[PDB]
Amino acid sequence: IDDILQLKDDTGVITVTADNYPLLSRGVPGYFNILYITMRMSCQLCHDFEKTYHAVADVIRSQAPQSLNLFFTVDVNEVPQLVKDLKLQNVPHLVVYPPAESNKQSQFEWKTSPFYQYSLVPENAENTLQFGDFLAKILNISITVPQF
């Protein structure tokens, strides 16, 4: 699965495409999947939380290097299957898939697997603290985001 890990762009975030979706949606054993479902005003919300998302991703990579998490970003306009699969009616969404239970790995997929969803609204679009706290609790890590 070193393949998937090496998909991390310069910011440590993995772009879901219509191609790698079937693969990525099956996740990585033991890895949390943090998935930002976006589209580039809901467009403004999408763009705003992008920065927050990356900020916290960076914080987590930096301060929780051991954490088994993968940050994904998906543009709903690039992978329509994800849209159908996740029954998406709008954007953005930030969902977090816990790793599948070892015994239920094969049945893991973003579309059927339970997930935490971060309440993403304009009021917290730029709140790295709240989002960091959200991931921190899920990832069971203690992080300090520069934000007061």
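Quick note: numbers on chain A are straight from Swiss-Prot, i.e. 30-69, 76-182, 184, in order.
Looking at the header, which is where the method is noted, we find X-ray crystallography, 2.0 Å.
A Cβ is built for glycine as well, from the same backbone N, Cα and C atoms used for every other residue.
According to Swiss-Prot, the mutagenesis experiment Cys78 to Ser carries the annotation: Alters glycosyltransferase efficiency towards a subset of target proteins; when associated with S-81. Taken residue by residue with DSSP, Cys78 (mutagenesis position) is part of a helix.
Taking the Cβ of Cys81 (mutagenesis position) as centre and 10 Å as the limit, one finds 21 other Cβ atoms among all the protein chains shown. Among the sequence features in Swiss-Prot, the mutagenesis site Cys81 to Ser is noted as follows: Alters glycosyltransferase efficiency towards a subset of target proteins; when associated with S-78.
The chain break between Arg69 and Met76 spans 6 missing residues, with the CA atoms of the two ends lying 12 Å apart. Here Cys78 (mutagenesis position) comes close to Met68, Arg69: these same-chain residues lie at least six apart in sequence, with C-beta atoms under 8 angstroms from its C-beta.
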